[PDB]
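A single structure is presented below for examination.
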Amino acid sequence: XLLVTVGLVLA
Amino acid sequence: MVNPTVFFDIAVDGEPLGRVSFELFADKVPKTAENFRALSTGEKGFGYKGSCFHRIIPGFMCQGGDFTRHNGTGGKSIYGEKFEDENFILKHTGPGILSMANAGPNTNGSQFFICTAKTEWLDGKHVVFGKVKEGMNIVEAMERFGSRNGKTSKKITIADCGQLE
């Protein structure tokens, strides 16, 4: 999807 | 009091692209703005110079700030490894917003992203602390090397950075 994470980047 | 302006000089596989400068909203989010400002001058002995934009998704954002692992898993703040969400007064209203990446509530480190579109779904979850002041055309140029999954086709790096004002 459209997230901005640090560690587990999701869809 | 005037908000600080900091700059990044961007290179693409070692070739200079140009300069992007940012205004940091220290008047609204003092702690978050300070963290980004000190990592741009490298004054604590570590920072953004030489690090890369590891994830660029065209029409969404350019993400960077991992100066420890260089791969999207690291970086740290000037306050320790992580710090709290200072406030969510500002929203992700359009191209040029500077915001913090994280892994949930109160996990801010050094990783950040520059929005190339309005991303209202991140409002209340990611702390907005600056905006592109000059050089939005260099951010647009950077998007050409990204992909739907985020991998870049060229190495995009912060060749130099610092504070202007």
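The count begins at 1 with the first shown residue.
Structure determined by X-ray crystallography, 1.8 Å.
The backbone N, Cα and C atoms fix where each Cβ goes, and this holds for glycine too.
Below are the features listed in Swiss-Prot for this protein:
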type	residues	note
DOMAIN	B:7-163	domain 'PPIase cyclophilin-type'
MUTAGEN	B:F60 to A	Loss of ability to stimulate MAPK/ERK phosphorylation
MUTAGEN	B:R69 to A	No effect on peptidyl-prolyl cis-trans isomerase activity. Reduced interaction with BSG/CD147 and ability to induce leukocyte chemotaxis
MUTAGEN	B:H70 to A	No effect on peptidyl-prolyl cis-trans isomerase activity. Reduced interaction with BSG/CD147 and ability to induce leukocyte chemotaxis
MUTAGEN	B:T107 to A	No effect on peptidyl-prolyl cis-trans isomerase activity. Reduced interaction with BSG/CD147 and ability to induce leukocyte chemotaxis
MUTAGEN	B:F113 to A	Reduced ability to stimulate MAPK/ERK phosphorylation
MUTAGEN	B:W121 to A	200-fold decrease of sensitivity to CsA. Reduced ability to stimulate MAPK/ERK phosphorylation
MUTAGEN	B:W121 to F	75-fold decrease of sensitivity to CsA
MUTAGEN	B:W121 to E	Loss of peptidyl-prolyl cis-trans isomerase activity
MUTAGEN	B:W121 to H	No effect on peptidyl-prolyl cis-trans isomerase activity
MUTAGEN	B:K125 to Q	Acetylation-mimetic mutant; no effect on its interaction with TARDBP
MUTAGEN	B:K125 to R	Loss of acetylation and interaction with TARDBP
MUTAGEN	B:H126 to A	Loss of peptidyl-prolyl cis-trans isomerase activity and interaction with HCV NS5A. Loss of ability to stimulate MAPK/ERK phosphorylation
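Show me how these features fit into the shown structure, please.
In the three-state DSSP reading, B:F60 (mutagenesis position) counts as coil.
Note on B:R69 (mutagenesis position): other Cβ atoms within 10 Å of its Cβ, all shown chains, come to 10.
Around the Cβ of B:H70 (mutagenesis position), the number of neighbouring Cβ atoms within 10 Å comes to 14.
There are 17 other Cβ atoms within 10 Å of the Cβ belonging to B:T107 (mutagenesis position).
Under the DSSP three-state reduction, B:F113 (mutagenesis position) is assigned to strand. Of all Cβ atoms in the protein chains displayed, 25 besides its own lie within 10 Å of the Cβ of B:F113 (mutagenesis position).
Neighbour density for B:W121 (mutagenesis position): within 10 A of its CB lie 12 other CB atoms from the protein chains shown. The DSSP secondary structure for B:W121 (mutagenesis position) is helix.
For B:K125 (mutagenesis position), the same-chain residues 6+ apart in sequence whose C-beta sits under 8 angstroms from its C-beta are B:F88, B:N102.
Non-local contacts of B:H126 (mutagenesis position) by the CB criterion (under 8 A, 6+ apart in sequence, same chain) comprise B:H92, B:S99, B:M100, B:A101, B:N102.
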So which of the mutagenesis positions B:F60, B:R69, B:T107, B:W121, B:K125 end up next to chain A, with Cβ to Cβ under 8 Å?
B:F60, B:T107, B:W121
